[PDB]
Amino acid sequence: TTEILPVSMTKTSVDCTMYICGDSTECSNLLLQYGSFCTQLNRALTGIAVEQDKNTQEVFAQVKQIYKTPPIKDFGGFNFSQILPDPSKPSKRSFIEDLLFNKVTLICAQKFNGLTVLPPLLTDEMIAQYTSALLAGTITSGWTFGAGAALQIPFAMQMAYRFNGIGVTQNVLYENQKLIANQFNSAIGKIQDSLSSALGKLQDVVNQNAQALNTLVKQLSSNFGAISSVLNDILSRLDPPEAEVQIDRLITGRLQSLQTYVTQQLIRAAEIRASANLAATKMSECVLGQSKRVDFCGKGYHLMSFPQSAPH
Amino acid sequence: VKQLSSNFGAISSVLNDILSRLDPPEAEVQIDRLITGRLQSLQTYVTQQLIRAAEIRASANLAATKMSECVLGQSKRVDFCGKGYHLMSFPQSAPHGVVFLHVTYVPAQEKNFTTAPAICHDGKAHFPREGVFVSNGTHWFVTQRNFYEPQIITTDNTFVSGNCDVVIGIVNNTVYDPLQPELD
Amino acid sequence: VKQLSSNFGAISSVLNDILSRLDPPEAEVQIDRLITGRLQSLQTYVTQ
Amino acid sequence: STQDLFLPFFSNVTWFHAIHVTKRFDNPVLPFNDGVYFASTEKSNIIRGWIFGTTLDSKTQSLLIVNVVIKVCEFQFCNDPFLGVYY
Amino acid sequence: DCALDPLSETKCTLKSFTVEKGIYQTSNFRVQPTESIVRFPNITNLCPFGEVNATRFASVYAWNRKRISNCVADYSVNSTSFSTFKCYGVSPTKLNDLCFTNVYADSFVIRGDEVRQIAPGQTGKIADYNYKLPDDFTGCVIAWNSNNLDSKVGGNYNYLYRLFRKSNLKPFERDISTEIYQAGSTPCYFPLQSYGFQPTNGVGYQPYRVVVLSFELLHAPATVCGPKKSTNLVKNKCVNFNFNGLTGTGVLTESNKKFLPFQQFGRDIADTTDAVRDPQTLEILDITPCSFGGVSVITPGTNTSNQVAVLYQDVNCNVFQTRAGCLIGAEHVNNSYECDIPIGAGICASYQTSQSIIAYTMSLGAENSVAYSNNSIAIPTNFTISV
Ligand SMILES: *[C@@H]1O[C@H](CO)[C@@H](O)[C@H](O)[C@H]1NC(C)=O
Ligand SMILES: *[C@@H]1O[C@H](CO)[C@@H](O)[C@H](O)[C@H]1NC(C)=O
Ligand SMILES: *[C@@H]1O[C@H](CO)[C@@H](O)[C@H](O)[C@H]1NC(C)=O
Ligand SMILES: *[C@@H]1O[C@H](CO)[C@@H](O)[C@H](O)[C@H]1NC(C)=O
Ligand SMILES: *[C@@H]1O[C@H](CO)[C@@H](O)[C@H](O)[C@H]1NC(C)=O
Ligand SMILES: *[C@@H]1O[C@H](CO)[C@@H](O)[C@H](O)[C@H]1NC(C)=O
Ligand SMILES: *[C@@H]1O[C@H](CO)[C@@H](O)[C@H](O)[C@H]1NC(C)=O
Ligand SMILES: *[C@@H]1O[C@H](CO)[C@@H](O)[C@H](O)[C@H]1NC(C)=O
Ligand SMILES: *[C@@H]1O[C@H](CO)[C@@H](O)[C@H](O)[C@H]1NC(C)=O
Ligand SMILES: *[C@@H]1O[C@H](CO)[C@@H](O)[C@H](O)[C@H]1NC(C)=O
Ligand SMILES: *[C@@H]1O[C@H](CO)[C@@H](O)[C@H](O)[C@H]1NC(C)=O
Ligand SMILES: *[C@@H]1O[C@H](CO)[C@@H](O)[C@H](O)[C@H]1NC(C)=O
C-alpha cells in the first residue's frame, strides 16, 4: 500500500517597488514612507524559499554514501525491475517514478509584474538519484546502512529477519518463499496498474499556489476608489499637486493585497513544513529499518518500505 | 521601533509637531493617518509573533517527546535519538532551549563470511534460534547478529522444521548434541 | 459583532443613518471609512 | 546610514596648478553644482578669495567672501579679479 | 559607500563590515528604454472657438449644445478674455498632451450672481431646473463676463430661466417645456422669466457666457489628438511608446492577432496592454516589456578575500550562462564536489584553486557499490560509542 506526502511548495518571489509601483518615480517616493514594510515582505519570502530548499534537503538526504545496484539481480525471485531506475530511459527515473511524474501537471505575464520564480536547489535527476541510492541500500543491506556501514546480506535472509520481528518464525518464510515472491510481484503489478489510470495531495498545493498568485495579479486591475487603475494613465492625465492622493490610495490597496498574500503564504509554508517533518520521520523509521508502530508504515503488520520520488 | 519615525503620508512624525504647527480642525487628518499606519504595523508584528510562536510550539513538543522517549527510557525508533543504535541520553539546559547528549552504539569493523539459511543434519532442517550461521571456510558456526562470537551448532542453538528439501540454500552439516557424550 | 458600533472616523456607525441624512455624492467618503474598517476587522478575524 | 551629498570614493576630480616661480596663472570661474569639495596643499596661505553667485555683474545680489568681510551687494567685477601685496 | 561595487552593496544592505560566505540580495536590474516612439494620426483641423462672446448664445433653459471632432486643441491661445478656467478630473495645464474622446462644449449665458451654482454636486433652482451636472463629471468649466452685449441700455429681455419645476432634471438633459406650473391644488406660474441684466447695477447682474467643455479619454478609438506630431517607428528595443495619448514602456515586436475595426488596444489577464494598433501605419503589434531580473552576490567571506561573483537570475547572456541565470565572474569547472555556496538548479560556487570562484554541478556524496551476493554476509566485530 502507498502513502502520498507533499514535501515542498514552489519557491516564489516578489519585488514591491516593481509590483505596487513600476515605471514611475513619485510612486516610489510615496511608498518610501513605509519602506521597512517591503523589506519585511521580501525578507519573509526569502526565508520561505530557503526553508523549502532546506526542507527537501532534509527529507531526501539521509545517506552519506551513494549506493549502486549490483548487476546481478538474484534476489530470491523478487522482481524489483519496476522500481529500480532504468539506464535505457533518457532520464534517470525509474518506471513508477516516471508514471507518477506524468500524472501531475501565463508564466510570462506573471513574470512581468515582479512575481519571479526560483528553481529548486536539487534537480529532479539529483532527487531520483537519492531515491535510487536509498532503494539500493535497503535492498542490499537491510537496515544497517541507516545505522553504520552498509553490510551485505542475502535478501531472503533479510526478509526472514523482518518476519522474525513480528512474531512469525523464520521457517514460515523459508518454506513459503516462492509464494511470497509471487504475491510481492503481483502486488507491484497491481499498484503500477492502479496508478496507470489519486494524487490530490500533490496537486492541491500547486492549485492553491497558482490561485493565490492569480489573485494577486487580478488585484492590480481594481481602482481601490481611485480615478483609474493605471499609474501611467493617471500620471499622463493628472498633475503632481493633486494626483498624489489617488496614487496613495492605490499604494494602500496594493500593499494590503501583498500583505494578505504574504500572511497566507507563511501559513501554508508552516503547514508544508509540518507535513515534510512527518515525511522525514516516516522515512527514517520505515525505510531505514522496520517499525512496530501500528498504522505508521502501511496498513497492518509492517515488513519494509520503498520510497519513490514525485513532483513536490 | 523604526516604524515610529516614518511619516505614513502625514507631514510630520511627531504628534506634538502636528498639534503645534497645525490647528486641530485641520490636523485631525494627520493624526488619523498616523494612527492607522501605526495600527497596521502593530497588526503585522503581532501576526509575525503568532506564527513564530506556533513554530516554537512545534519544536517544544518535539523536544518533550524526545525527552520522554530518549531520556526516560531507550527507544527503538531508528534515528530518533541519535544516529545509530541508541543506548541512553543526557539532557542539558540552554538559553531558550534544551541540548541533548545521545549515546549511540555503533559497530565499526566487520569481516566477510559465507552464509546459508539452514543446516541439513539427518534429513532434519535446523534453523538458528536467535542467531545467524556463518562459515569460517573450514567449519560452520552460529553467532549473534551484531558481533562475530562464533559458537558450535548444538540442538539448543537450533530448532527443526521437517525435511531438508523444501528450503533453498540449505547446506549439509552435522549438528553437535550434548546428551550422547554425557550418557556414558 | 462588537466591531459594528465602531465609527472608524465616520459620523454614523449605521449606513441607514449615513444615507438618510447625507447625499450620495458627499457620503462616499463616510461609506469608504466605514467599509475600510469593517474589511480590516474581517481580515484580523480570518487570520486568527 | 545617511542620505546626503557625498564625494563618491575614487572620484575623478580635477587638479589645478598655479606654478610660476612656470608662468602658470589661471583659476577659472567654476560653476557651483550642488556641493563642492576642496582639499588644499599650501605653504603660504596662497588662496585668498572666494566669490559665489549666478551672474556677479552688478545686476544681481552677489556674495563676497574672503579671508572676514562678507558683503552681499551688486558687484561690478572686472575680467580677471586677483589680489596682491607688494615687497 | 553603498553602491560603487557589489561588496559595497552587500555591506550597505547587511549594515556590517565583515560579510560571511553565502549569497545575499540587492536591488533588481532594470533595462532602461533607449528612445520613445511617438505615434499620432495626421489631424489637420483646428477646432472653432472664436465662434464658441462672438455675437450671441442661448440662455440656460435651452442651452447651446455643440460637438467637437477630428481637430486639434490648444489652451495657450478667435477667443475671449477669461475670468475663470477650471478642469475637473484632469489637469487643465496638461491637456494638449492627450488625444481626447467625444469632446462636447456646452454653451449658454447666465447671471453673474449665480456663477458658483454650476458644479458636480450643486443644488438650488439654477442647477436643478435649468442645467444639471453629473457627479462623476470630467470636463472644463470656462466662464467670462459679457456686459459688452447682453445688458442693454433699458435692460436685457432676451434670456429666460425656469423658476420652479415639478420634476427634477436628468444629468445632461435640456428643459424646453413651458407650462403654467401647479403650485398648489386647483389645476391652472409661468416658468421662463426675464433676468435683470442692466450695466447700471453690480457685476453680479451681468451675464456670464459660460461654456462647459466636457470630454472623454481613451474610451473609443479617439481622434482629438493634440498638437504633438508623431515620430518614426523603431522595434525590437526596450523603448517607450505612446498611442493616441496612452503611454507605456516595453519592447515592440510583431503580432499575430486579428481585430475588429471598432476597437483600439489589447489587454491581458492583469488588465494591461498586450497588443496595439498604430494610428498611422494602422498595423497590429505586440508588447513584451523589458523590466525583469534578479541580482545575487556571492562572497567567500570578507575575512578571506574580496573578489565576488555576481549572479543575475533571469537574464540571458568570465560570463557564464546557467539555468539559474547569468553568472559573471566564476570559472566553470567539470570537477564536482560537495556544495559550498548553493546557487540553484544543482549549481554551487566555491572559493578554490590566485584562487578564484568556481561554479559546478554538485556531488551527492561518494559513490560506491555493495558487494551483494545471495550467500555472503558482513558481520561486525567491533563497536564505537558516539556521543
Ligand atoms: C520483471 O517483470 C518484468 C515485466 O515484464 C519482466 O520484463 C522482467 O524480466 C522481470 N524481471 C525478472 C528479474 O524476472
Ligand atoms: C567478503 O567476501 C565476499 C566474497 O568476495 C564478498 O561478497 C563480501 O562483500 C566480502 N565482505 C567484506 C565486507 O569484506
Ligand atoms: C576464520 O576466518 C578468519 C578471517 O578470514 C581467519 O583469520 C581465521 O584463521 C579463520 N579460521 C579458521 C578456523 O579457518
Ligand atoms: C544462490 O543462487 C545460486 C544460483 O541460483 C545458487 O547456486 C546458490 O546455491 C544460492 N546460494 C544460496 C546459499 O542461497
Ligand atoms: C545434501 O544431501 C542431499 C542428499 O544427498 C543432496 O540432494 C543435496 O544436494 C546436498 N546438499 C549439499 C549442499 O551438499
Ligand atoms: C578618469 O579616470 C581615468 C582612469 O584610468 C583616467 O585615465 C582619465 O584621465 C580620467 N579623466 C577623465 C577623462 O575624467
Ligand atoms: C499619416 O502620415 C503617415 C506618414 O506619411 C502615413 O503613414 C499615414 O498613413 C497617414 N495617415 C494616418 C492614418 O494617420
Ligand atoms: C484673438 O487673438 C488675438 C491675437 O491672436 C488677441 O489679441 C485677441 O485678444 C483675441 N481676441 C479675443 C476677442 O479674445
Ligand atoms: C578569519 O578570522 C580569524 C580572526 O577572527 C583569523 O584568525 C583567521 O585566519 C581568518 N581566516 C580567514 C583568513 O578567512
Ligand atoms: C541567449 O540564449 C541562447 C539560447 O540558445 C544562447 O545560444 C545565446 O548564447 C544566449 N545569449 C544571447 C544574449 O544571445
Ligand atoms: C566543463 O567545463 C568547461 C569549461 O571549463 C566547459 O566548456 C564544458 O562544457 C564543461 N563540460 C564538460 C563535461 O566538458
Ligand atoms: C575497535 O576500535 C577501538 C577504537 O577506540 C579500538 O580501541 C579497539 O582496540 C578496536 N578493537 C578491535 C577489535 O580491533
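So for chain B, numbering is Swiss-Prot's, and the shown residues are 963-1146, in order.
The deposited model was determined using electron microscopy, 3.9 Å.
Every residue gets a Cβ built from N, Cα and C, even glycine.
Record note (Swiss-Prot), natural variant B:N969 to K: In strain: Omicron/BA.1, Omicron/BA.2, Omicron/BA.2.12.1, Omicron/BA.2.75, Omicron/BA.4, Omicron/BA.5, Omicron/BQ.1.1, Omicron/XBB.1.5, Omicron/EG.5.1. The unchanged residue is displayed. Under the DSSP three-state reduction, B:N969 (variant position) is assigned to coil, being neither helix nor strand.
Annotation of the natural variant B:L981 to F in Swiss-Prot: In strain: Omicron/BA.1; the original residue is retained in the structure shown. Cβ contacts within 10 Å of B:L981 (variant position), excluding its own Cβ and spanning all protein chains shown: 13. When secondary structure is read from DSSP and collapsed to three states, B:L981 (variant position) falls in the helix class.
For B:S982 (variant position), applying a Cβ distance below 8 Å and a minimum sequence separation of six or more within one chain yields no residues. Among the sequence features in Swiss-Prot, the natural variant B:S982 to A is noted as follows: In strain: Alpha/B.1.1.7.
For B:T1027 (variant position), no same-chain residue that is 6 or more apart in sequence has a Cβ closer than 8 Å to its Cβ. What Swiss-Prot notes for the natural variant B:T1027 to I is this: In strain: Gamma/P.1.
Swiss-Prot gives this note for the natural variant B:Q1071 to H: In strain: Kappa/B.1.617.1. In the three-state DSSP scheme, B:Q1071 (variant position) falls into the coil class.
Quoted from Swiss-Prot, the note attached to the natural variant B:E1092 to K states: In strain: Theta/P.3. Taking Cβ-Cβ distances under 8 Å and a sequence separation of 6 or more, the neighbours of B:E1092 (variant position) in its chain are B:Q1106.
One natural variant named in Swiss-Prot is B:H1101 to Y, and its note says In strain: Theta/P.3. Cβ contacts within 10 Å of B:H1101 (variant position), excluding its own Cβ and spanning all protein chains shown: 12.
Under DSSP, B:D1118 (variant position) is assigned to coil, being neither helix nor strand in the three-state scheme. Sequence-distant contacts of B:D1118 (variant position), defined as residues of its own chain at least six apart whose C-beta falls under 8 angstroms from its C-beta, comprise B:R1091, B:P1140. One entry in Swiss-Prot concerns the natural variant B:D1118 to H. Its note says: In strain: Alpha/B.1.1.7.
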Within 10 Å of the Cβ of B:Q1071 (variant position), how many other Cβ atoms can you find? Include all protein chains, please. 11
I need the nearest neighbour of B:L981 (variant position) among the variant positions B:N969, B:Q1071, B:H1101, using C-alpha distances. B:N969
Three-class DSSP secondary structure - B:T1027 (variant position): helix
So which of the variant positions B:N969, B:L981, B:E1092, B:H1101 end up next to chain E, with Cβ to Cβ under 8 Å? none
Within the same chain, the residues at least 6 apart in sequence whose Cβ is under 8 angstroms from that of B:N969 (variant position) are B:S975
What Cα-Cα separation, expressed in whole Å, is found between B:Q1071 (variant position) and B:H1101 (variant position)? 22
Using Cβ atoms only, which of the variant positions B:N969, B:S982, B:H1101, B:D1118 are under 8 Å from chain A? B:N969
